[PDB]
Amino acid sequence: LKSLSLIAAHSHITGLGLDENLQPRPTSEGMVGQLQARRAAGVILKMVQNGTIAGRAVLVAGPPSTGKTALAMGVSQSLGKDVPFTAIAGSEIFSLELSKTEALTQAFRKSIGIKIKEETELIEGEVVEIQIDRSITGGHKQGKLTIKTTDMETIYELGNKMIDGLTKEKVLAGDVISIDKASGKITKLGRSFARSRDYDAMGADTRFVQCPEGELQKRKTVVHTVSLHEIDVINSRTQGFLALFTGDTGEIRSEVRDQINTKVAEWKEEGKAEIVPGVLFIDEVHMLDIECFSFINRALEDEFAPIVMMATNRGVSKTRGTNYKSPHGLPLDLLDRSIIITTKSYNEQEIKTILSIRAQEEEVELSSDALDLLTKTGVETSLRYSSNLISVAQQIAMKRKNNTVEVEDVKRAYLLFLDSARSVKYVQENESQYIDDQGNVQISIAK
Amino acid sequence: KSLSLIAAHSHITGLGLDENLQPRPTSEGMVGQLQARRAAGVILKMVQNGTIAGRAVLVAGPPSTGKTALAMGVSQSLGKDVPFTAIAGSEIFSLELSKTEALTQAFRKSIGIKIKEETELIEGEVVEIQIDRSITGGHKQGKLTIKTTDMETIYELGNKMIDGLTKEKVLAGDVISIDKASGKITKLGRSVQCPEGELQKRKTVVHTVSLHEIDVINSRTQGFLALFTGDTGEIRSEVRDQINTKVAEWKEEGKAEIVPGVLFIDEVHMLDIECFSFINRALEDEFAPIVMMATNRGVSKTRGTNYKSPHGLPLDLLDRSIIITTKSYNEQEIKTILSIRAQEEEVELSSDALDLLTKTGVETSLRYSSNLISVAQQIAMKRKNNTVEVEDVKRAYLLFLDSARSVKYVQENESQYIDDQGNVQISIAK
Amino acid sequence: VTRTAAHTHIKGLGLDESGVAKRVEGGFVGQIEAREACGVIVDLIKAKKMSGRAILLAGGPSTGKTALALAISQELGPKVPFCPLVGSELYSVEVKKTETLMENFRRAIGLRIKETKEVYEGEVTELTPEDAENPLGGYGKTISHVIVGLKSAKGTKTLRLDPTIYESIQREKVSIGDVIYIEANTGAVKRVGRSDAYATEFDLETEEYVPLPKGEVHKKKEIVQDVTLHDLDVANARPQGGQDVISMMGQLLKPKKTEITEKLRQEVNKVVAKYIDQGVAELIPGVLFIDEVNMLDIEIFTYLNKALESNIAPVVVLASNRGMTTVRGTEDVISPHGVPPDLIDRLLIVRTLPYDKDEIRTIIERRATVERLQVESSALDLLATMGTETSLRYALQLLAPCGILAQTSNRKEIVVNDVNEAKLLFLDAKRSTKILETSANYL
Amino acid sequence: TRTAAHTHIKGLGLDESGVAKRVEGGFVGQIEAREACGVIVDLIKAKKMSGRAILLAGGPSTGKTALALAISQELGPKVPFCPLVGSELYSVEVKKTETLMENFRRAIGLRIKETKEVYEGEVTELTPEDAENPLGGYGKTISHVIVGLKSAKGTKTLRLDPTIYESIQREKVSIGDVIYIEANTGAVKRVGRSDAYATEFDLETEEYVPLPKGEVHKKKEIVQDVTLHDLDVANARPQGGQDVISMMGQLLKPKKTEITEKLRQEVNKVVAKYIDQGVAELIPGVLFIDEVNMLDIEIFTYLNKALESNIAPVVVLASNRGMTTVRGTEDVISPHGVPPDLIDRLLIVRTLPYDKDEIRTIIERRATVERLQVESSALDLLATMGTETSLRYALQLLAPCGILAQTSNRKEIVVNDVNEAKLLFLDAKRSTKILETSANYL
Amino acid sequence: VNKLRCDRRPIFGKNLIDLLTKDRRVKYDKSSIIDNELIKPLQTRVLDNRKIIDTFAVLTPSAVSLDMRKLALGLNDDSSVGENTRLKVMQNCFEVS
Amino acid sequence: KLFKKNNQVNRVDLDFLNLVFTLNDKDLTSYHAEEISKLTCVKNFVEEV
Ligand SMILES: Nc1ncnc2c1ncn2[C@@H]1O[C@H](COP(=O)(O)OP(=O)(O)O)[C@@H](O)[C@H]1O
Ligand SMILES: Nc1ncnc2c1ncn2[C@@H]1O[C@H](COP(=O)(O)OP(=O)(O)O)[C@@H](O)[C@H]1O
Ligand SMILES: Nc1ncnc2c1ncn2[C@@H]1O[C@H](COP(=O)(O)OP(=O)(O)O)[C@@H](O)[C@H]1O
Ligand SMILES: Nc1ncnc2c1ncn2[C@@H]1O[C@H](COP(=O)(O)OP(=O)(O)O)[C@@H](O)[C@H]1O
Ligand SMILES: [Mg+2]
Ligand SMILES: [Mg+2]
Ligand SMILES: [Mg+2]
Ligand SMILES: [Mg+2]
């Protein structure tokens, strides 16, 4: 609801359909079927929620449109907020600004999070009157100011250094300010409501807030969630927070990372900061350079390694960067340390539920005979195809203005938009018209 | 002005034409090439008309035959005040700029815009200028006397005007031009010039600015420096999308006009396939220059692909372009061309030497003999005679070898020269 | 007067309310199927419900693909953002191609922003500071308020201002008789110039003069300006604020593209997601268009799979000509249209048919009417046969030069002798290859 | 308590001047390998030899890396050890050669120890001592300044030369504030006000530290260690807040620059000057490059001249591959991927695969660190599976069997649980066998 | 003014200023050491090398264009920069050494 | 100046709606932002109205 409401490839999947016994339901939580793969994913889910293990990889295998992308995405939804998750692509780690090794190191750094808690002691209250004597005697005559709160009012003596500090950020009283207890820092919240009617046009600094309620000074703790990557970028630069948003990291030296690791170790020893194990998901890893594979092989064994899951639909094929063909498209070293989860193609019965459950998402009413033709065309074609026809047939039926999508509108929608298998035939017969790999093309129809 | 010593095209000026577009046999440094001059003239009048934009035309022909001289005569016949851009195919390749943006930058450079502004200027000799320090009565009081031949009057300065006269030291008796709307002073000389007339006159100032020059200024704090320094660095496309609309509104209001300049690309055969793919989209848009492309090679391999396309260009680009073919020169034209170069280089050639130079021009090449005509003048200069002689042409023929002769010499001397395999023999015996 | 480059005669798809395409409408001839196919696309773009959906229209060369891709943009209207893109433009030296692709993806969508501002403007009559005799202990010297009178044509009003916004006026060096612009929201003061009536005071003056502003004094206005999300991202990356000497050199340095983090994009989606909830802003989708998609590397093709699954992914349309060929960046892979099969699985395929000769004859007619020239019918038939024997785009190119020869012959209408003369000066590709094969050096 | 594929390795597990034990430090078998590495530990502790490299070769899952982690443990936390991968040598910022030379100098550390006498405590009072000046004058002349110091359990009075008044004036200390005074170097430092003075003002911006514990006069020593590379970076990098060069540091971006040899030699000069006086101690470290097979021949070439350097440390290499074509040269074939000229400069340590009985002990020892306990029956299956499928497969199946055991509420793994975990997670061989039977492109 | 205050006030730091100084400040003490003699920052080496710079600096940029320095930074009598901003920058450059 | 033609007519300040927020970490803290947002004076103007 906080995210933008525009519908995505899979918007229906929310969480995983596993119970406390992990036994999957046939249709639940937005997904359908894939029982064994969903259970094998839930073992990883409790594996992350436990947090006692680190440095392991898992693989999700299957042909195209088998549900591998809707699987890892379902894991991130059931995992919930406050647990850091990083979803990237293998082709994205190729960059001119960063080396692939460091660009992958950042991909491993962003997944693991850190929660830091800090307590503060502040004195916040509205000011009544401020008196500072100057020429009566001299030399910090010990002026006194009166701070007002709704339920309490007291008078505070002001020291010489506080006299010098109050001059900066000048206060006329009639104002609400807050003074730090430890460092004596003066902060001005803003003017009261009685000062609003003085000017018709006022500056951009002015503002009005209610008088603080309760005790004058309070003890409050604040919690922050910051990933290790943000810590490293902040420590790497004089101003690193701007480097976060501008996106230029600068290839942080690996020397600082060890210092940050010692810092996190000391913070864990003191108990001020606890770490939350994160998840890293790389989609379409069938295209990756071998240096990245070896660096993944080494970088997975460190003390903080986020759990890594990946999906590749390539069969036995040549790896990028080498002439030889390794199975699955990955080197045997990466397959040695890993666990492979296989997904199987859907049956006819499941496809119609995947369709109707999609029409519920698009809010498109369908006739009982529309799912028959859309399912029949869905079997010969791919499940990912007819899902677009369910969208177009809604507009074609909208032109006819009547309610649910009729079968004839589905036939017209299938007639206007060609299947991937038909375009191959139309190209093969018309080959002389289309451009060729050799560059030969016949523009003229006349012979 | 514009110091230039000698150029290959230095002779031909403005192609040549008649009101019937029929080319003359020899017109303004252009001999030969009848049909090519007529087609190039049709393209020229098409540019001068400006009704059609974004059209490509191709100039094809053998090396050293009627190709670059065509586009040179079209650029010179087009004259000043209209944009003409000539870039080599290897020039668009850049390490700092992408090939696509560097290719669009020329399309933006080839189209200009004229902007007019009216100003009221007061100019004349200053005989007397008095300036007074601040007093309680007024901030500053001063009176300058601007004397002109027709009228002489005195003006009382405007405060900050006095700061402009005291800002830059001004001596009485020099001719200056003060800009009321601009607020700056322009000194035209001393009294070097004479006062023409009335002090204040309303004039209009026309400024010819290309689309690129408008585009660079808006993308930067100071973009005019980015024009000269070439650091422009891939201006956003959104800025250009705003420039086009703002220019459209300027045209509807009548405050500006556009000039459909010409874009000429030498050595198009060496352009990458990506650039060829971008040109197809760049031609179909609203603002595009008329493009002329010339390639010497034909039936070769396109750079970036394995297959060989005809003429060395993709057929998709050949569809958008119109092809003009040039023919090899006959024997009677070569002597007239070499005579034109003789008149251009201040070289006196006898008819007997012109016959041998023509025969060598037909047997080998025109570019060669036209190089020799320059070298023989010094050999004739050592003999102190003003006119070149046959013996000097023969001496210049034996001293400097031709290409065909040098190849036949290399084939016999191949053992001495280095080989593709790297084998060489520097030892004389054994 | 008017410029026409291979276009501008297409005013849209020209579809009826029932969705049926006329035989000829809007400069479009034939291709009823492809027209009806794109109209439903326009309807889906207007529906706003679907995001990331993509439809590919593939056909032979000069079949009207691109010409139709401009027609859909004409059908959407100026309010709907349309970003043209070519596969060869995605490669950039400054940043990786991926960030450029995702960048254009966000450049397609757009958002409208409305906010109300109230401004006091007019000529300054009399401005006076007001100093408080009370020291208050906070400051040595200050002012309680500053009263500045404002004069306008409809009326005059006196204002009471705080010392800060008066300090801004002192920075603007405003004097009595100069028009100023004071906005209530940001509290910024701008001096437009000196009033027009005071111009006659001095003979020579540096300052410009402007008339007194119309309106009483105070004005209430709202600004409905619409801005794309990517422009919010670029404006978010480079701040325009601050007087620091560092910020000045930061403005001097040329803008250099950089890879934007996903966190900043997520924050922008958060604040926009709040503004759309308050109703102050309204998000609208937009269309991305890519030409010559076959020139894309397999890396960009792979990133397109993850990019289309995003919720903010705009509708993108692809157009390709070539048949089954080796995909760029792949060694042995052969796929139709030059697109990987995994991406073809996501798209929708639309096919474009060639044109009959009788249709070409009408194409030359309409191109001549938009060209405003005059063509005889007897020469029109020959131009049709010529266009059918070589190519359709060659006759549309032949219409241009004949107009010049007709002016030299003074004839108002094109004659068969004129085009027959134009054929000898200009050759097409087929003749150029034939003459290219037999010659001494590369013809 | 986080464990990733490790942490059951404690040191090498050797004994005193003898053959390595059968099982120590989580190590089983391969006594010859960790013994030969045991000698290398002594070679490194000798701190004499330089640029001596060794390479341990063997098949995958043979324990190549665990030996490098083991010697890294055996050297101790004070000895610098840099984990590095051959893929990390390629960087867009600088050439590979400069990165390799930088990592070569990251290995050697340098320790600095300093002893300084301090005087700390509160201020009881400050009084001048007037004496006659050497040359007669009317004005005042102070011979010494008396400063009292109060700390917990003690009190003291000091006498300083009159030049201390400038430093005391700089630090602005008067009375009742704890100060910091160094014996020979002198001057002062003001840490903060005394704690008993917080009550006199209800609101104050200055913090109050308590009086120093123990005697007012103390002598302590502090040891600080810094690597030579971290030292060089500070020399090459400008440091200032407001400086114009530092002003160009902001608004621009820092990028790794190739460091000249002159600067490195200049740092070596001062490091040698401090090591001669006894204040500095140079301890060579160990560089470790995993997957050396990924290195280009240009780096292999620079290692030849680099290993012959005088300050070059000991670098351990690991290459699992057999005869391969070296990267950068298609025709050349050399064992392990290392060129023969580079092989000539190192010592090879072979590794052998683990026996079945050793595998079962590997899993049973991994169970303790995993904190999961298994029966004897289900362990015998993990042994056979480990030998057939692969070693890292049985070690990978441990956690899913425990999670499934928690779903069944049982606290120990059962045969049914290891079979159910077998069906859910497949190894490499099963997947590669499934790819052949499917035409779906799977 | 009500909507003005309702807009202006909700300005939230995406992280914090206290998170920047929290993850920066080091727990370790100063530990004054001789390492100050082992650093010798680049700025001091310009001062210690004064003799070599004095003797070995010879060549001059024979061709220059005056008033290209003011125009490069954009600060001059007429530009798009503010009137007072160029003055404040001129004073800042007049101060910093 | 030709591109300085009237803008703020159709221009949004865009800095008043806090879409520039990446500049807020320099001078502004977290707890002051939370308390500052919680203490707002709204509902008093409604009473005075
Ligand atoms: N469990 C599921 N239930 C319903 N639909 C699913 C499920 N898993 C996948 N899908 C469908 O599969 C499509 C996405 O397939 P994807 O995982 O991207 O395949 P691949 O990753 O092989 O490209 C979505 O349109 C979605 O409707
Ligand atoms: N029609 C012509 N009239 C006069 N000189 C010509 C003509 N055509 C070519 N030339 C001569 O050819 C030389 C350059 O040849 P060019 O046209 O550049 O060949 P290409 O363009 O094929 O390289 C010029 O020095 C010019 O004098
Ligand atoms: N149906 C049509 N009606 C009118 N003109 C057309 C039609 N189809 C194509 N054209 C014309 O053909 C020209 C080039 O076609 P284009 O769409 O660019 O081909 P491609 O899609 O292969 O790039 C365009 O200028 C367009 O005006
Ligand atoms: N002596 C041993 N005892 C127990 N486990 C071992 C032993 N040696 C290696 N291992 C196991 O081998 C794994 C490390 O293998 P590694 O050396 O990385 O393989 P490779 O030789 O391919 O690099 C560790 O997880 C560890 O559990
Ligand atoms: Mg996927
Ligand atoms: Mg040429
Ligand atoms: Mg096209
Ligand atoms: Mg290893």
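So for chain B, numbering is Swiss-Prot's, and the shown residues are 15-205, 222-460, in order.
Each Cβ is built from the backbone N, Cα and C atoms, and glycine gets one as well.
When Cβ atoms from all protein chains are considered, those within 10 Å of B:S78 (ATP binding site) total 17, not counting its own. The ATP binding site annotation in Swiss-Prot covers B:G75, B:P76, B:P77, B:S78, B:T79, B:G80, B:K81, B:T82 and is backed by similarity to another entry.
For B:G80 (mutagenesis position), the same-chain residues 6+ apart in sequence whose C-beta sits under 8 angstroms from its C-beta are B:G46, B:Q47, B:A50, B:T356, B:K357, B:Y359. Here Swiss-Prot describes B:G80 to A as a published mutagenesis experiment; the accompanying note says: Growth defect at 37 degrees Celsius.
For the mutagenesis result B:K81 to R, the note given in Swiss-Prot is Growth defect at 37 degrees Celsius. Around the Cβ of B:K81 (mutagenesis position), a 10 Å sphere holds 21 further Cβ atoms from the protein chains shown.
One entry in Swiss-Prot concerns the mutagenesis experiment B:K81 to A. Its note says: Defect in snoRNA accumulation. Growth defect at 37 degrees Celsius.
By the criterion of other Cβ atoms within 10 Å of the residue's own Cβ, the least surrounded of the binding-site residues B:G75, B:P76, B:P77 is B:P77. Residues B:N326, B:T356 surround the recorded ATP site, their Cβ atoms falling within 8 Å of the Cβ centroid of B:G75, B:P76, B:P77, B:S78, B:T79, B:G80, B:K81, B:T82, which are themselves excluded. Contact annotation for recorded positions (B:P76, B:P77, B:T79, B:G80, B:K81) versus ligand 7: none, no CB falling under 6 Å from a ligand atom. Using a cut-off of under 8 A between C-beta atoms, the binding-site residues B:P76, B:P77, B:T82 that neighbour chain C are B:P76, B:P77. Ligand 6 lies within reach of B:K81, B:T82 from the recorded positions B:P77, B:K81, B:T82, judged by a C-beta closer than 6 angstroms to any of its atoms. Taking B:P76, B:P77, B:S78, B:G80, B:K81, B:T82 as the candidate recorded positions, the subset whose CB lies under 6 angstroms from any atom of ligand 2 consists of B:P77, B:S78, B:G80, B:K81, B:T82. B:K81 (mutagenesis position) sits 7 Å from B:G75 (ATP binding site), taking the C-alpha atoms as the reference points. For B:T82 (ATP binding site), the same-chain residues that are 6 or more apart in sequence and have a Cβ closer than 8 Å to its Cβ are B:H23, B:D296, B:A324. Secondary structure at B:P76 (ATP binding site), as computed by DSSP, is coil.
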